[PDB]
Amino acid sequence: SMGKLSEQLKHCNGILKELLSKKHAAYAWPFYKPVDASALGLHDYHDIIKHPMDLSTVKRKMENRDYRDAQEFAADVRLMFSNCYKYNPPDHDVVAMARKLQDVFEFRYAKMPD
Ligand SMILES: COc1cc(OC)c2c(=O)[nH]c(-c3cc(C)c(OCCO)c(C)c3)nc2c1
């Protein structure tokens, strides 16, 4: 393999599986598919959020070898969360859910050895 990079991408793949898993579903589910701005009525979503991201897209990119390394994977997970914080008011339910999921992500990702 390309060894350590490859190892760390496998580690990321496990983090992604965890984020998608039933144990986190109570707060992760808004992040399972792209934001459907039409259905939600967010007429300006794509005007404010230039680079949408969600866990299904992270999964697709992982599987398609589009990430060089764990840092690029993490950047997309963080982009997903940051888009949520960017678009929404701080008191919104989805922002709270994003934080709750982010603190799982950040703890798991931080445990990856350098
Ligand atoms: C169903 O999944 C989602 C995922 C989302 O982000 C990951 C969002 C999201 O970022 N904002 C909203 C959202 C929905 C409505 C109806 C809102 O009121 C618009 C009228 O004032 C606002 C402020 C946010 N819904 C999501 C749903």
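Residue numbering: from 1, along the chain as shown.
Determination method: X-ray crystallography, 1.1 Å.
Quick reminder: no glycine exception, Cβ is built from N, Cα and C everywhere.
Straight from Swiss-Prot, the features:
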- 3-112: domain 'Bromo 2' (DOMAIN)
- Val35 to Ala (Swiss-Prot position 376): Abolished binding to histone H4 acetylated at 'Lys-12' (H4K12ac) (MUTAGEN)
- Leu40 to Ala (Swiss-Prot position 381): Reduced binding to histone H4 acetylated at 'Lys-12' (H4K12ac) (MUTAGEN)
- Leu42 to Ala (Swiss-Prot position 383): Reduced binding to histone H4 acetylated at 'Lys-12' (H4K12ac) (MUTAGEN)
- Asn88 to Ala (Swiss-Prot position 429): Abolished binding to histone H4 acetylated at 'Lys-12' (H4K12ac) (MUTAGEN)
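When Cβ atoms from all protein chains are considered, those within 10 Å of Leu42 (mutagenesis position) total 16, not counting its own. Cβ crowding, taken as the number of other Cβ atoms within 10 Å, peaks at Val35 among the mutagenesis positions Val35, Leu40.
Around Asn88 (mutagenesis position), a 10 Å sphere centred on its CB holds 15 further CB atoms from the protein chains shown. The secondary structure of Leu40 (mutagenesis position), as reduced to three states from DSSP, is helical. Across the structure, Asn88 (mutagenesis position) and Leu42 (mutagenesis position) place their CA atoms 10 angstrom apart. Rounded to a whole number, the C-alpha distance linking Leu42 (mutagenesis position) with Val35 (mutagenesis position) is 9 angstrom.
Secondary structure at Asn88 (mutagenesis position), taken from DSSP and collapsed to helix, strand or coil, is coil.
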